[PDB]
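Peer 1: This is the structure I want to talk about, given as structure tokens.
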Amino acid sequence: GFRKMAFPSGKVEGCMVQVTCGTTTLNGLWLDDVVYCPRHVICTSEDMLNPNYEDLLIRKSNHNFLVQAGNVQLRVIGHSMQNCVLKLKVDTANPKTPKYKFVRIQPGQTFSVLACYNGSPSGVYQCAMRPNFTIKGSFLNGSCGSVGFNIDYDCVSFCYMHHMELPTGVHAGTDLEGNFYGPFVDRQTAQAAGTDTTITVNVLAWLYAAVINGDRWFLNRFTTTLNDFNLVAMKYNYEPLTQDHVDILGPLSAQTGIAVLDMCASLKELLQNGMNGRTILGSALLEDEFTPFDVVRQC
Amino acid sequence: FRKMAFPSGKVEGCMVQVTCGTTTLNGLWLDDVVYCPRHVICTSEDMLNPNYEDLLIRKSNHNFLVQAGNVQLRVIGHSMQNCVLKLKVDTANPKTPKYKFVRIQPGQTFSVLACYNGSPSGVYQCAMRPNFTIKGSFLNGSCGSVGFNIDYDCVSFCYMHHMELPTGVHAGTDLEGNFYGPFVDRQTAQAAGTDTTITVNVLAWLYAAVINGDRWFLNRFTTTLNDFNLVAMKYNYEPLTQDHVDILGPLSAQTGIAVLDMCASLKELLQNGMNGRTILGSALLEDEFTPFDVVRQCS
Ligand SMILES: *[C@H](O)[C@H](C[C@@H]1CCNC1=O)NC(=O)[C@H](CC(C)C)NC(=O)OC[C@@H]1CCC(=O)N1CC1CCCCC1
């Protein structure tokens, strides 16, 4: 079968803590003797509108940060700021700290989100970095400091920390160096994203998945050149397909006996005609948050 | 609205592998018992037509290889309860959570922690279909993977994976070994009944749309539960039970829309169609979000 699947979240759960400053509580990520969290926790209502973070931060003491791991309070023995992430040095090391790395993902890549509130894990789901550097998440008040991640063997690669919601209801955040994905800023203002586009290489991965699971009504006998497909793709605000994308799709191509450019001819027909009421893998819409690797691992 | 799974860490800490000869699947290690599908004791050729009691009497504790990772847990006792094997082991699982075993109803959702060789690979949310199948994602070696809900700190185990049906859906038991539906653990052709739409979950979805301001479909009329059930069955929708009416209670109260009034609105959508409109950004009515799922994502 075929399902939007997240990585098992245990290794990350054992890192989550609650961080409080003033009347603001959000989540932190406790790795070794450091807790990472969004810097906008240090803001008041008034601050949030135009926070001079270097200025606000210097006025805080270690003791203004309350960090709790369950019942236990952790003692902050130092604080600093790296871009939009606050780093809290604590007197004790997290024994549940996994093998980890910090990475910056590219748009079109997917990752798992462990949504937390008051330092407690609440749910896990799979998301993609949109081409306009938003993510379509499920994040409520208190969710800031929730992280996104991938797991390779025994290693957790952290790629996202959550900071904000935009008026359209999508979400924005940073990598674990504190740099935003996209043109956003951690200030309480209405911010719009660039126009989004659909992740074409992922739509093609998902069409291959629908074939692998016996769903092929959208196929056709026609074919297309790469550039002629890309011309139509861009017309419909789909990302153009690169030769690296073609190559990445090979295993799915091999496994199903459907040349990539044949699948592109199928997608072009769907873009131009629509789904005629039909569904693919249950969906009325072309799904673009499965990468080729996601589909491969799972089939 | 996304399908959101529960954080899987409390369950990851209970997964082991169970091997008889070369047949390896997953087991669930709680306190000093390991629970797994009984067909682990069957050779490939045994599965064609197994005699489980006879296969079991021939077995001894020392024919069972139970491993957490690569660490052996010695089996000191074995019994069969319906279609699950219970293996008493000489070590109480230090990671055992607060837990219980529950048998869920069609329509209820749970998270599945897909595992291979006792290693978690992925977590996703499933609904139990009215025909007592789940639309899972399971490969060879996945049996013994479990489905669960988490309430506060208590893990309620409701599913253990045993088999795949011709249509590519999946079937299994509760943790007492009792199959959901009319299936048996024999490698013989079996077929799921025709599936129906989960009415209580569609209703939850409509409540979700209203909570978010999308309420064009509300009408000025009501209906009896009996009239609705009779009409719904003509559209291959499940009849509502009293338990369904009850679990819609909070969403009814949150919106001020009586359950039976929402039923009349759904009847009108069934009889007259969407007339080209959308609800929550979709022309399809969604049926795998329960009233709890809606609450846990809106509030
Ligand atoms: C345990 O890991 C395994 C999990 C399976 C295999 C891959 N995906 C799964 O979900 N379970 C079995 O192999 C199971 C063992 C039996 C003792 C129950 N047998 C099984 O799943 O296949 C037999 C099924 C039973 C109904 C049926 O018609 N059938 C034949 C195939 C035909 C092709 C499509 C799938 C069903």
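Heads up, chain A uses Swiss-Prot numbers, so what you see runs 3265-3563.
The way this entry was determined, per its header, is X-ray crystallography, 1.9 Å.
Here the Cβ of each residue, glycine as well, is placed from N, Cα and C on the backbone.
Swiss-Prot lists A:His3304 with the feature active site, for 3CL-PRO activity. Under its natural variant entries, Swiss-Prot includes A:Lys3353 to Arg with the note: In strain: Beta/B.1.351. According to Swiss-Prot, the naturally occurring change A:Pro3395 to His is described as follows: In strain: Omicron/BA.1, Omicron/BA.2, Omicron/BA.2.12.1, Omicron/BA.2.75, Omicron/BA.4, Omicron/BA.5, Omicron/BQ.1.1, Omicron/XBB.1.5, Omicron/EG.5.1. For A:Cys3408, the entry in Swiss-Prot reads active site, nucleophile. Recorded in Swiss-Prot as a natural variant, A:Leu3468 to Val carries the remark: In strain: Zeta/P.2.
Context for these features, please: burial, neighbours, distances.
Peer 2: The DSSP secondary structure for A:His3304 (active site, for 3CL-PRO activity) is helix. Its Cβ placed at the centre, A:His3304 (active site, for 3CL-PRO activity) has 22 other Cβ atoms within 10 Å.
Long-range Cβ contacts of A:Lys3353 (variant position) within its own chain (separation 6+, distance under 8 Å): A:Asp3297, A:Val3298, A:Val3340, A:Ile3341, A:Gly3342, A:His3343, A:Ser3344.
Taken residue by residue with DSSP, A:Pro3395 (variant position) is part of neither helix nor strand, so it is coil.
Its own atom aside, the Cβ of A:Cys3408 (active site, nucleophile) has 25 Cβ atoms within 10 angstroms in the protein chains shown. When secondary structure is read from DSSP and collapsed to three states, A:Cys3408 (active site, nucleophile) falls in the coil class.
The Cβ of A:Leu3468 (variant position) has A:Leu3505, A:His3509, A:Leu3513, A:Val3524, A:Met3527, A:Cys3528, A:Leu3531 as same-chain neighbours under 8 Å, each 6 or more residues away in sequence. Under the DSSP three-state reduction, A:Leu3468 (variant position) is assigned to helix.
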Peer 1: Long-range neighbours only, meaning 6 or more apart in sequence with Cβ under 8 Å: which ones does A:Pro3395 (variant position) have?
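Peer 2: Those within reach of A:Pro3395 (variant position), by Cβ under 8 Å and sequence separation of 6 or more, are A:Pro3371, A:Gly3372, A:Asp3460, A:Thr3461, A:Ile3463, A:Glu3503.
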Peer 1: Round to the nearest Å and give the CA-to-CA distance linking A:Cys3408 (active site, nucleophile) with A:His3304 (active site, for 3CL-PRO activity).
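Peer 2: Cα-Cα distance, A:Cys3408 (active site, nucleophile) to A:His3304 (active site, for 3CL-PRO activity): 9 Å.
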